[PDB]
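Reading through the structure tokens given below for one structure.
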Amino acid sequence: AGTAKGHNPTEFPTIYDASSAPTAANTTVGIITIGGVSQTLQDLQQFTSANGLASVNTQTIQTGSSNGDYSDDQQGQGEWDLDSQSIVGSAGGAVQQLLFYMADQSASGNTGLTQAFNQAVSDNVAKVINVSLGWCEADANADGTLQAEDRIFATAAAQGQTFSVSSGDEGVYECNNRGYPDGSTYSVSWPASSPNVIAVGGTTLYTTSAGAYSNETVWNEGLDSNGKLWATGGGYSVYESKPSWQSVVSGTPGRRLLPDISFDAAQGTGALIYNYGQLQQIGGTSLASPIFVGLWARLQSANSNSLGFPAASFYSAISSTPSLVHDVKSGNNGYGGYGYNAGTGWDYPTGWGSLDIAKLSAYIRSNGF
Ligand SMILES: [Ca+2]
């Protein structure tokens, strides 16, 4: 049912039933970036000004060496644009502050990125932090990145910060040269596979002619002209043990299952984003994560920034209270008859599905989180 089309970020509150919630004006939000954000900040000004919104207070943080390379990565600007504009739109047009935690590009291997995560946790000023990044978890494990970064995310969770991470754009084929079809061989993305973050998968979003929510299916747009799959990451970690709160999803391995929740990701139903001054229609789980971040930041502002790391609460609340989500039921995250299928309740492409924010807010008012 419904129509597939692009959406302005300011539509995400209506789509996900967040209009009645406070904005994120009382919550500080972080974004992890690789390199600088100079063009991104100009595109953010274009965004707020075009949409008639109050200006956003920003800070940029050099997270590594002061001699490091924080120049703009030109392609990267599109990611940081997607992230920042989608957060602010989903947040209802206001955030307390947006902090860009910039990784040094001249640091060895993944150490610049690790240091960006570390700085966000050490500072402990952002309540919610977006990470629209990922790569094969087995590569991260082999070189020690996984272990180093998991320690940082563990500290974040213990201090009550929410890291939100895109589940991946390769469907089940994360480790096969970043998304090439591989039959029955399935893998997942890091850092989404950490049990210390919220992993956010991807949907195809249909809206009614009046712009309301109609339905969501799995994000799976098939292969590009190079032969790479574009679909929501989902599956289970081969390394991370299942956190006890995931025991409510019976019949799954003793591993961290992902994603937890999902939001819009299909390019064909994606966000209209200003990138080097020009509007582009962009998707991915790189979109879904910042949608979650902006919506969650609203709930933080409604709760005096007192909500802790929410994974256990999501699993207990949603399993007992199906009205809190839009349960995705149709589609798959592989190719050629392979991959996982959506179904009733939690599934590997989409986790619990998307949040109905005003219903979740009412639940939190009654029950805590
Ligand atoms: Ca489902």
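We number chain A the way Swiss-Prot does; in order, the residues shown are 217-585.
Just so you know, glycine gets a Cβ as well, placed from its N, Cα and C.
All protein chains included, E295 (active site, charge relay system) registers 23 other Cβ atoms within 10 Å of its own Cβ. In the three-state DSSP assignment, the secondary structure recorded for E295 (active site, charge relay system) is helix. Residues annotated as active site, charge relay system in Swiss-Prot: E295 (among others).
Summarising the annotation, Swiss-Prot assigns active site, charge relay system to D299 (among others). Around the Cβ of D299 (active site, charge relay system), the number of neighbouring Cβ atoms within 10 Å comes to 30.
A helical conformation is recorded for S502 (active site, charge relay system) in the three-state DSSP classification. The active site, charge relay system annotation in Swiss-Prot covers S502 (among others).
Annotation comment: Swiss-Prot describes 219-583 as domain 'Peptidase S53'.
Quoting Swiss-Prot on the mutagenesis of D339 to A: Slight decrease in activity with casein as substrate. All protein chains included, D339 (mutagenesis position) registers 15 other Cβ atoms within 10 Å of its own Cβ. According to its DSSP assignment, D339 (mutagenesis position) is helical.
Quoted from Swiss-Prot, the note attached to the mutagenesis of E432 to A states: No change in activity with casein as substrate. Spatially close to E432 (mutagenesis position) yet at least six residues away along the chain are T419, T420, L421, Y422, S478, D480, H542, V544, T566, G569, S570, judged by Cβ distances under 8 angstroms.
In this structure, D440 (mutagenesis position) belongs to neither helix nor strand by DSSP; it is coil. According to Swiss-Prot, the experimentally introduced change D440 to A is described as follows: No change in activity with casein as substrate.
DSSP gives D480 (mutagenesis position) a strand state. According to Swiss-Prot, the mutagenesis experiment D480 to A carries the following note: No change in activity with casein as substrate.
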My understanding is the cutoff is Cβ-Cβ under 8 Å with a sequence separation of 6 or more in the same chain; which residues meet that for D440 (mutagenesis position)?
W446
In sequence order, which residues at least six apart in the same chain have a CB under 8 Å from the CB of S502 (active site, charge relay system)?
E295, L298, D299, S348, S382, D385
I'd like the Cβ neighbour count for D480 (mutagenesis position), meaning other Cβ atoms within 10 Å of its Cβ, all protein chains included.
28
